[PDB]
Amino acid sequence: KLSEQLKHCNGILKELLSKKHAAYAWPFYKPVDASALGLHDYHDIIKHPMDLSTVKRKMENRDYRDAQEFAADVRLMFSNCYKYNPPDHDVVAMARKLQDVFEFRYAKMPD
Amino acid sequence: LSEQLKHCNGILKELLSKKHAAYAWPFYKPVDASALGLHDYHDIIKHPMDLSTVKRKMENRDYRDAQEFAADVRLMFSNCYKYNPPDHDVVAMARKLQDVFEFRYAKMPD
Amino acid sequence: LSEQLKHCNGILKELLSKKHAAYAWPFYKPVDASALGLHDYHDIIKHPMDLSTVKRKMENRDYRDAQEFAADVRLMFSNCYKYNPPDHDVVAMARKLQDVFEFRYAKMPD
Amino acid sequence: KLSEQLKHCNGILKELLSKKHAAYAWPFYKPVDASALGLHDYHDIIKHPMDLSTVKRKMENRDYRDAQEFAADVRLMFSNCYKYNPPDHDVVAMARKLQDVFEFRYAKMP
Ligand SMILES: Cc1cc(F)cc(C)c1Oc1ccc(C(C)(C)O)cc1-c1cn(C)c(=O)c2cc(-c3cnc(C4CCC4)[nH]3)oc12
Ligand SMILES: Cc1cc(F)cc(C)c1Oc1ccc(C(C)(C)O)cc1-c1cn(C)c(=O)c2cc(-c3cnc(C4CCC4)[nH]3)oc12
Ligand SMILES: Cc1cc(F)cc(C)c1Oc1ccc(C(C)(C)O)cc1-c1cn(C)c(=O)c2cc(-c3cnc(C4CCC4)[nH]3)oc12
Ligand SMILES: Cc1cc(F)cc(C)c1Oc1ccc(C(C)(C)O)cc1-c1cn(C)c(=O)c2cc(-c3cnc(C4CCC4)[nH]3)oc12
């Protein structure tokens, strides 16, 4: 019970979670564990946390109304990363590699 | 807020600055499809977008908020990804410039 | 019809041609408030328009009919009359170019 | 019973009918007398005749919804003239002078 756009979004999600991107996808698979890392300010700066398993949860529950909502969550995840972090951190470069995969596949969606 | 649109204007200035010219130049003006020999560009890309258009819209005060500004900038990158195969030089350049944009846009005070 | 929009494209080419360049040049690109130092231009003119914007809209296929094209050209001329006093050179130039546009637009098929 | 905008339009119409502009307004005071002029094809080419007396009556009867509808009638009158005539005819030059008065005053509307 998915539209053809959201079927394509599910394909993108599946692509993002696949083995070939794991080397740069892994920091986004589960929520950032800010307390464990001692990032005391993380939740003061990031008011809407997002991660790939949350997106998956939402997709499996049929919560996305259209492709634009799916895209907004995925971009939120990357934006949180860029917002919180300095430009030289490993995680920013990993975000950028994964976002290239996302944006490119998202732009090839059918009309 | 005008303060949000002011910071979007700073972002736009950054994207147009000389330091990024090596990967930003293809996005300064609309794709000249007939010069390039692209008979199908306007068939495939229904809503073209480029930095000069975003400039004009910013100077005209056409953007209600930062979200509209970002939607045009991302429309520009998406058009590029949509039209092109992944190995084309312009795609590599789009990705370099989008990294500048996304990083700066995420640091916007809100 | 595409034949009416094709005729509109012909008018646009006529307005951009060298023959009219002595009076058309202020309308080629958007009014550059900065270069002119006009802090109130975008306060008074809410919807700027110019010939390159019209051209980009034509290339992008944003015009649904000839009336929409005409509306933009007339908006361009109206902004100029609105902002300026009657004895400024730009108003005389606007009027000469509008005479070309209105005449050619009146000769459209159907 | 007239809005601020239509009140301004009524002011415009008064100006177009005033003695000041009579030397180039007179051919538009009343319909083109095609029998008298010997124009057997005028009503084939011009499907919607329009003159300043028509606009006056519509204004008096409150048949204008808005200023845009008013503008459309006045512009129809000028377009009919440009449509039927070659560019060197005296009536075209008279139409152009009167249209300059109209377009300028219309652009100064509240
Ligand atoms: C801390 C860290 C060191 C590295 F060398 C590489 C990465 C990816 C890295 O990031 C993470 C590692 C593990 C985990 C957990 C514990 C949840 O599995 C999360 C991250 C991590 C994920 N995301 C999305 C982030 O935005 C950030 C940010 C940080 C981070 C940690 N310390 C900082 C410093 C930089 C100034 C604050 N940022 O760590 C992560
Ligand atoms: C065509 C091309 C060859 C290169 F080697 C490098 C670039 C950047 C490049 O792209 C452009 C070069 C010039 C111009 C001008 C200045 C004429 O408007 C535009 C582009 C260009 C900009 N943008 C945003 C694009 O999306 C594309 C896409 C293309 C393009 C041209 N030919 C293709 C092939 C690839 C499949 C069809 N894609 O060219 C551009
Ligand atoms: C300023 C000016 C002096 C001249 F002698 C002739 C022209 C055309 C002229 O107008 C322009 C010159 C350059 C440019 C550039 C290329 C920078 O965008 C624009 C104009 C111009 C174009 N259009 C369409 C306009 O409506 C106006 C209006 C003005 C203008 C500048 N200063 C005024 C004074 C009078 C009201 C305040 N009006 O300038 C332009
Ligand atoms: C025919 C003519 C000769 C001139 F030397 C000057 C004018 C204004 C002029 O136009 C008119 C003169 C009188 C009248 C009367 C009062 C009889 O209704 C009408 C016109 C006239 C008004 N308007 C709005 C027009 O569009 C046209 C068009 C013409 C016209 C007459 N013959 C032509 C042919 C000649 C090649 C085109 N056009 O005449 C008028």
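Following Swiss-Prot, chain B shows residues 346-455, kept in their order.
Method reported for this entry: X-ray crystallography, 2.4 Å.
The backbone N, Cα and C atoms fix where each Cβ goes, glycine too.
Mutagenesis annotation in Swiss-Prot: B:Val376 to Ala, described as Abolished binding to histone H4 acetylated at 'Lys-12' (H4K12ac); the structure shown retains the original residue. Among the mutagenesis entries in Swiss-Prot is B:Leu381 to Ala, noted as: Reduced binding to histone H4 acetylated at 'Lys-12' (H4K12ac). Here the residue is the original one, while Swiss-Prot reports the published mutagenesis B:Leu383 to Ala with the comment Reduced binding to histone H4 acetylated at 'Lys-12' (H4K12ac). One entry in Swiss-Prot concerns the mutagenesis experiment B:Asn429 to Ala. Its note says: Abolished binding to histone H4 acetylated at 'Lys-12' (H4K12ac).
A map of Swiss-Prot features onto the structure.
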residue: B:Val376; record: mutagenesis position; Cβ within 10 Å: 21
residue: B:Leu381; record: mutagenesis position; Cβ within 10 Å: 9
residue: B:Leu383; record: mutagenesis position; Cβ within 10 Å: 15
residue: B:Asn429; record: mutagenesis position; Cβ within 10 Å: 15
C-alpha spacing of B:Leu383 (mutagenesis position) relative to B:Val376 (mutagenesis position), in angstrom: 10
Mapped DSSP class for B:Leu381 (mutagenesis position), helix or strand or coil: helix
Cβ-based proximity (under 8 Å) of the mutagenesis positions B:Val376, B:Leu381, B:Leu383 to chain C, or none: none
Rounded distance in angstrom between the Cα atoms of B:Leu383 (mutagenesis position) and B:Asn429 (mutagenesis position): 11
B:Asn429 (mutagenesis position) and B:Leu381 (mutagenesis position), Cα-Cα, nearest whole angstrom: 13
Helix, strand or coil at B:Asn429 (mutagenesis position) [DSSP, three-state]: coil
